[PDB]
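Student: What follows is a structure written as structure tokens; I'll ask about it next.
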Amino acid sequence: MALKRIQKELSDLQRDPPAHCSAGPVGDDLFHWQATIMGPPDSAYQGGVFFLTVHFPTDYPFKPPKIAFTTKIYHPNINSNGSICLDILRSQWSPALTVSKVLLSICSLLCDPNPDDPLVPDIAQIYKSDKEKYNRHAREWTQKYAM
Amino acid sequence: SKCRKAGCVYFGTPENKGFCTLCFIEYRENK
Amino acid sequence: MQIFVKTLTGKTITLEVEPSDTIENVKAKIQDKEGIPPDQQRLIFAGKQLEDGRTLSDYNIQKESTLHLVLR
Ligand SMILES: [Zn+2]
């Protein structure tokens with residue numbers, strides 16, 4: 001049943017690819033996927049490309065996919081283990097959402113970080129107290145790691 | 001249609017005896 | 001066969017290709033259409049960065065398949 005759902009989503013991404021995000025299988029295995037987020041214009045992560053890893057639970061779409069960053073990023077909501085603190089990946093998930101939709105939200109998260117739900121508080125403290133030192137540090141982190 | 005090599009993520013081709021292009025050249029040179 | 005190349009700007013470019021074509025071949029083909037010298041292109045497919053020196057048959061790029069293009 002999940003094999004069908006995953007396939008459906010994969011057909012869609014071939015039909016209307018979301019301009020900055022790309023997702024697809026690792027090898028011939030449909031249950032493990034690899035995906036990228038192009039760094040958003042007018043954000044500190046601009047130009048950089050960011051590789052992620054998505055595993056679907058066998059009871060997908062009812063349980064959310066497990067998505068991590070493989071590329072390093074200076075963000076309050078993404079830790080060194082590449083874990084993403086997003087609510088639509090935990091409690092607010094709905095089987096009506098797709099991987100396309102989630103990837104865009106993760107992109108939005110790069111655009112507008114959640115400063116009150118911080119995986120790495122050090123970084124979130126800068127995003128409040130020193131907005132520009134954040135913008136400065138994220139740019140280095142985009143250039144060394146994502147270029 | 002994954003390449004025949006155990007730990008290879010790339011896709012093969014019948015014309016390359018089931019190997020992805022660079023495994024084929026690895027096979028032909030070893031062969 | 002036919003493929004789609006989607007830039008971050010929004011515009012989708014349509015390209016006539018073959019399975020045995022290399023990346024250098026592709027990056028040269030978009031120079032013919034748009035005018036973006038091959039060294040300044042960054043091509044992605046379905047989550048994987050394409051590496052010059054490997055064919056499209058490797059990455060399983062088939063008909064109607066879509067490549068994202070980052071402008072370096
Ligand atoms: Zn191989």
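Method on record in the header is X-ray crystallography, 3.4 Å.
Here the Cβ of each residue, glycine as well, is placed from N, Cα and C on the backbone.
Pulled the feature table from Swiss-Prot, pasting it below:
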type	residues	note
MUTAGEN	C:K48 to R	No effect on HLTF-mediated polyubiquitination of PCNA
MUTAGEN	C:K63 to R	Abolishes HLTF-mediated polyubiquitination of PCNA
MUTAGEN	C:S65 to E	Phosphomimetic mutant that binds and activates PRKN
MUTAGEN	C:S65 to A	Prevents phosphorylation in case of mitophagy. Decreased localization of PRKN to mitochondria
MUTAGEN	C:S65 to D	Phosphomimetic mutant that binds and activates PRKN
MUTAGEN	C:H68 to G	Loss of DTX3L-mediated polyubiquitination of histone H3 and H4
MUTAGEN	C:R72 to G	No effect on ADP-ribosylation
MUTAGEN	C:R72 to K	No effect on ADP-ribosylation, when associated with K-74
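Describe the structural surroundings of these features, if you would.
Tutor: Annotation for C:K48 (mutagenesis position): spatial neighbours C:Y59, criterion Cβ-Cβ under 8 Å with sequence separation of six or more.
A simple way to gauge crowding: the CB of C:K63 (mutagenesis position) has 10 other CB atoms within 10 angstroms, across all the protein chains here.
For C:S65 (mutagenesis position), applying a Cβ distance below 8 Å and a minimum sequence separation of six or more within one chain yields C:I3, C:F4, C:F45. In the three-state DSSP reading, C:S65 (mutagenesis position) counts as coil.
Sequence-distant contacts (6 or more apart, same chain, Cβ under 8 Å) of C:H68 (mutagenesis position) comprise C:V5, C:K6, C:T7, C:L43, C:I44, C:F45.
The secondary structure of C:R72 (mutagenesis position), as reduced to three states from DSSP, is coil rather than helix or strand.
A simple way to gauge crowding: the CB of C:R72 (mutagenesis position) has 12 other CB atoms within 10 angstroms, across all the protein chains here.
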Student: Three-state secondary structure of C:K48 (mutagenesis position) from DSSP?
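Tutor: Reduced to three states, the DSSP call for C:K48 (mutagenesis position) is strand.
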Student: Taking just the CA atoms, what is the gap between C:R72 (mutagenesis position) and C:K63 (mutagenesis position) in Å?
Tutor: 26
Student: Near chain A, which of the mutagenesis positions C:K48, C:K63, C:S65, C:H68 can you find when the cut-off is a Cβ distance under 8 Å?
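Tutor: Only C:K48, C:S65, C:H68 pass the 8 Å Cβ test.
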